[PDB]
Amino acid sequence: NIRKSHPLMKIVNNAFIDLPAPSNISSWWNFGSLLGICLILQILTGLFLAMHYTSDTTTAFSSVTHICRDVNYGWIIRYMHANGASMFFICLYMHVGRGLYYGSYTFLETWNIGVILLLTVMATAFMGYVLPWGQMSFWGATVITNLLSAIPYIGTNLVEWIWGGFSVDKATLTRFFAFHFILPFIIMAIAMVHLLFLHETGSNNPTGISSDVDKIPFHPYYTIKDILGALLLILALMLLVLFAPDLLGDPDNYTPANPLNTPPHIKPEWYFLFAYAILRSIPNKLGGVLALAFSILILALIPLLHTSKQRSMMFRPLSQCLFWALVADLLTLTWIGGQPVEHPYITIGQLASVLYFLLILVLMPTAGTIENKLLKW
Amino acid sequence: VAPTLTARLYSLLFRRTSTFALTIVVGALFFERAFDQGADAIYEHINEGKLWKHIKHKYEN
Amino acid sequence: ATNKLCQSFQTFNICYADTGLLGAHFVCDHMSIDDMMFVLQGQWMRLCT
Amino acid sequence: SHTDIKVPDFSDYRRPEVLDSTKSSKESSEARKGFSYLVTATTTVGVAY
Amino acid sequence: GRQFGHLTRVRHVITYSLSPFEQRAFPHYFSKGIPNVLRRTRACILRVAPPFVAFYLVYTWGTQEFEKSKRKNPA
Amino acid sequence: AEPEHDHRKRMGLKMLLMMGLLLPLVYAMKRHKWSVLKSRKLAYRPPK
Amino acid sequence: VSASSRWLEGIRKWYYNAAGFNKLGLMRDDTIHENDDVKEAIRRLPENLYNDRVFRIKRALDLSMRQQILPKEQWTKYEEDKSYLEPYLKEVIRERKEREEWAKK
Amino acid sequence: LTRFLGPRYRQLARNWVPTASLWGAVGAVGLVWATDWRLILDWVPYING
Amino acid sequence: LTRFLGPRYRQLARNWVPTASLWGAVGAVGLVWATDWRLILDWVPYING
Ligand SMILES: CCCCCCCCCCCCCCCC(=O)OC[C@H](COP(=O)(O)OCCN)OC(=O)CCCCCCCCCCCCCCC
Ligand SMILES: CCCCCCCCCCCCCCCCCC(=O)OC[C@H](COP(=O)(O)OCCN)OC(=O)CCCCCCCCCCCCC
Ligand SMILES: CCCCCCCCCCCCCC(=O)OC[C@H](COP(=O)(O)OCC[N+](C)(C)C)OC(=O)CCCCCCCCCCCCC
Ligand SMILES: CCCCCCCCCCCCCC(=O)OC[C@H](COP(=O)(O)OCC[N+](C)(C)C)OC(=O)CCCCCCCCCCCCC
Ligand code: HEM
Ligand code: HEM
Ligand SMILES: C[C@@]1(c2ccc(Oc3ccccc3)nc2)OC(=O)N(Nc2ccccc2)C1=O
Ligand SMILES: CCCCCC(=O)OC[C@H](COP(=O)([O-])OCCN)OC(=O)CCCCC
Ligand SMILES: CCCCCC(=O)OC[C@H](COP(=O)([O-])OCCN)OC(=O)CCCCC
Ligand SMILES: [Cl-]
């Protein structure tokens, strides 16, 4: 009873112990806590990397090597932080894909707060990749920051204002380090408002049917299920860190930055390849930059495109096929994103980009309406 | 050993939480010594020639 | 009594041949079952220890 | 009519010791707890290391 | 945040539960689990698989085509 | 380029062995608690 | 009217079994998404239909937890699926549209 | 705060002194183990390595 | 979302169009003022300095 009355523990009790939760939430509901585990992992590893990092352009590259060579277990902390960022995006896309399949977006405040969390984590990881100051770090900063130049009539001012100069330089790296430090703490705060709005309604479940008739307490059922999932997250992370720490990185990033020469085979991190592919399928400068932004911001429109009288796709075969056509289409854009801009990849990437927006805007809402008519309602 | 092994472990060590914790902290102590000892002996057997401590005899001084 | 956790409770020790039911039974409002269970078990553990 | 209620058979779920209706559960009370609490203690040891 | 005792209305439903120290944690793990995996796979294979099969064929063709185009042809 | 090579491989071996222990034990703790629910039986007896 | 009607109904029965909510003992109206119109219609259900709706959903969630389905004998037959909620929901919608039409003048 | 000086309170302390003694062994062994305290561990038989 | 098309809703919009027009002047002047927008401020008489 003292868990319930103390002003501080009552918040913990009503969120992790006595919280009524559905009895049937699958493994796809584990990624919520794993996103928090990832956020806490990145803060700890990242904080210990800032104790031995310098944001000077002339020593930023060398300070990272100093970590991986001379700092006691500095390398393992370093590669946990890098691979932890990739694990962060694995969990994000599964968390999002879970909500799309099972209709969890109908929690508008929770969903929309979610879209904000996705964008800030994207901004955080982009700036993080600029810090080691390799070749891909510099030219990654060059390409993505120049996207603002597409904004008419103020673009170059926004770009040069952000750069602190006429190009990416020492002033740009020092501030990206300050942003990369602080932005995770804002994310943690926004993640609490994410959970605040969620608890108003409680969780959805795989059936999309209300579960108030069958609820179980979060403890001990989902404390131990979340503990098991965390051990599997650590397994996935430590396999990368301890057996393949460079598999997800680019070798050119181990050469210091050089503003005078760009590598020929630009390849971003795997978690940006699908959207990189969308942008270059449009040769117009402003058009391709808007398509990039809309490929992510379209998530805010998914609640308005829900046509089915059922919430979850568990009982919607036609929507299921279109859902998996979107995953395979996103897998195609990721593949095209990792290949050079040449025949036939240019045309494949154009067709996949059209299919991506065609599925979300046209096909999937029409499938939900066909399904309603098939059930005669 | 007429009583079950797991049965005698429970009555003596697991019934009280205090002795249930003492068996864990004492177990982690003896587990750490034996696990690192056996793990290192396996990593060294696969790599018997390759390691430095397998070549330190050449360089006496 | 002070917190109005129940309308009644009773402890019992029902005996049979070589077995029995040792425990308690209570009657309460639907928002008080958890507190009665908590206080009940706390007293069992308190007397054990 | 509430006396028409019988608890269903759990025989295809019960542990081996507790399947005999004519045998006390006190017999295997000691062993069953130790088996499950042994698994917990080992897990803490691995986490501890 | 909602709380137990205020969720919804339920009548005439009986639930029988067994203590976890009284039953197996892995009852018929393979003798019953493997048949259930096959049932669930069959029920969803036609919804999930054809999209990724379509990706695999487009992936291999696009890579094969890109390789042949980079090789020169006699004048 | 990778002086930590040998030490990382030794750690990788220890990580695999501990996971091979902890994964089935933690899995067993999950099923132990959940068994209360997985074997629960329901019956509906409305008045007529 | 058997020729063209039964082919449409044949495709609906195909989809009904493909949807698979009958495999958990559910009926169509048990799966509808609860918006404000649906909460009111459920509120208006008589005692027996409400209690039946509760137990079927409870039985399906229990199955979904165990990743199981009912035996094939106990599946909800397409011809026996009763749209017990539709008439209440139709009235609730008709009442809301009346309010909205009065709110326009 | 003199109210805790009485026969009941000294019977209560006597019931909990075996438990608190053991939680001191948990913390002592836990501190020695977590810090690799050479001053104490040189005396343990098998640990010496 | 057709329910907002009616005589009352178009009387309501007509009552609030003078207010929304003025809040556009507040934001427009506020944007020009906060950014020192030379494109517009060159035309204002006394501001020219
Ligand atoms: C202030 C502290 C902040 C800590 C924040 C950490 C964040 C959590 C990161 C999770 C890392 C997973 C374990 C890395 C193992 C390693 O790397 O250890 C390498 C060592 C060998 O090392 P050695 O060969 O030098 O011999 C050592 C000298 N005697 O054996 C291991 O593999 C042990 C790991 C076993 C497998 C992983 C099991 C995961 C359990 C989760 C426990 C997490 C604790 C949480 C702490 C906050
Ligand atoms: C954004 C950029 C992304 C770039 C990376 C793209 C790479 C993609 C690689 C493919 C990933 C495949 C993941 C594994 C999917 C397994 C699907 C499965 O197991 O079957 C379908 C399953 C059926 O389960 P039901 O809940 O319908 O009913 C169960 C009743 N027994 O139903 C489900 O379990 C569906 C649950 C939702 C799956 C989430 C996958 C989402 C993939 C990312 C989406 C990104 C959206 C932006
Ligand atoms: C100076 C240094 C001091 C440190 C010294 C070392 C101390 C070691 C811990 C000793 C305390 C152990 C007490 C304990 O186990 O109780 C907590 C729970 C309950 O155990 P349980 O078996 O469920 O019931 C106990 C009943 N009993 C006592 C009568 C048998 O048992 C547990 O749940 C513990 C095991 C769960 C491990 C998972 C939780 C850790 C966080 C997750 C990390 C992995 C995922 C990232
Ligand atoms: C793109 C750029 C766009 C920016 C354009 C500039 C916009 C300028 C603001 C215009 C909005 C003014 C509206 C307003 O004043 O209302 C808010 C309150 C209420 O005023 P009040 O006189 O109390 O009652 C209003 C009644 N009325 C309208 C019938 C006369 O009035 C106030 O309280 C405002 C004055 C209080 C100032 C103190 C609060 C600021 C934070 C404290 C900073 C100093 C301490 C660190
Ligand atoms: C830092 C990033 C994020 C964290 C830490 C986080 C965390 C969580 C947690 C703990 C839950 C409850 C448990 C669960 O459902 O797994 C949850 C639920 C949810 N999240 Fe997030 N989330 C993040 C980002 C997002 C994003 C980007 C979206 C969507 C664009 C999103 C949408 C949702 C939805 C719809 C639910 C409710 C799911 C349900 O009830 O079935 N979240 N999130
Ligand atoms: C959501 C949280 C975070 C994410 C996703 C993230 C992601 C990343 C990524 C992808 C890199 C590039 C690593 C590389 O190329 O080697 C990086 C580097 C870095 N991060 Fe973070 N980070 C996060 C939080 C933090 C925090 C909180 C700190 C400090 C308190 C931090 C400090 C650093 C430092 C110093 C580096 C440069 C060293 C290096 O390149 O490894 N990060 N981060
Ligand atoms: C890590 C990374 C990044 C991080 C985050 C990030 O967000 C998003 C992820 C998904 C969708 C939208 C945004 N998008 C790139 O930052 C960086 O410079 N590159 N590579 C690079 C090289 C050349 C051009 C562009 C990018 C990355 O891949
Ligand atoms: C409160 C933080 C304590 C951390 C102190 C510390 O760094 O511990 C190092 C010593 C090492 O053991 P030693 O035999 O080398 O002895 C070397 C002596 N310098 O271990 C200890 O002595 C741990 C003592 C714990 C007391 C609270
Ligand atoms: C949304 C952030 C906008 C910030 C852009 C900016 O840096 O503003 C600079 C210009 C300066 O006015 P100008 O006459 O020099 O014109 C110089 C043109 N480069 O002021 C503006 O034009 C403000 C325009 C505001 C539109 C929202
Ligand atoms: Cl480097």
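In order, the residues displayed for chain A correspond to 3-379 in Swiss-Prot numbering, which applies throughout.
For all residues, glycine too, the Cβ spot is worked out from N, Cα and C.
Per Swiss-Prot, the feature heme b b562 binding site maps to A:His83, A:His182. Per Swiss-Prot, the feature heme b b566 binding site maps to A:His97, A:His196. Residues or ranges marked as ubiquinone binding site by Swiss-Prot: A:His201. Per Swiss-Prot, natural variant A:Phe90 to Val is noted as: In strain: 65, 66 and D.
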Cβ-based proximity (under 8 Å) of the recorded positions A:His83, A:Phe90, A:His97, A:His196, A:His201 to chain E, or none: A:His201
Residues that sit under 8 angstroms from A:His182 (heme b b562 binding site) by C-beta distance, when 6+ apart in the chain: A:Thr126, A:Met129, A:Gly130, A:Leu133
Listed recorded positions with Cβ under 6 Å from ligand 6, out of A:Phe90, A:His97, A:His196, A:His201: A:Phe90
Least buried by Cβ count (within 10 Å) of the binding-site residues A:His83, A:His97, A:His196, A:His201: A:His201
Around the Cβ of A:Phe90 (variant position), the count of other Cβ atoms that are within 10 Å: 20
Euclidean distance between Cα atoms of A:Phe90 (variant position) and A:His196 (heme b b566 binding site), Å: 17
For A:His83 (heme b b562 binding site), the one of A:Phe90, A:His97, A:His201 that lies nearest, given that the recorded positions are compared by Cα: A:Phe90
Cα-Cα distance linking A:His97 (heme b b566 binding site) and A:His201 (ubiquinone binding site), given in Å to the nearest integer: 17
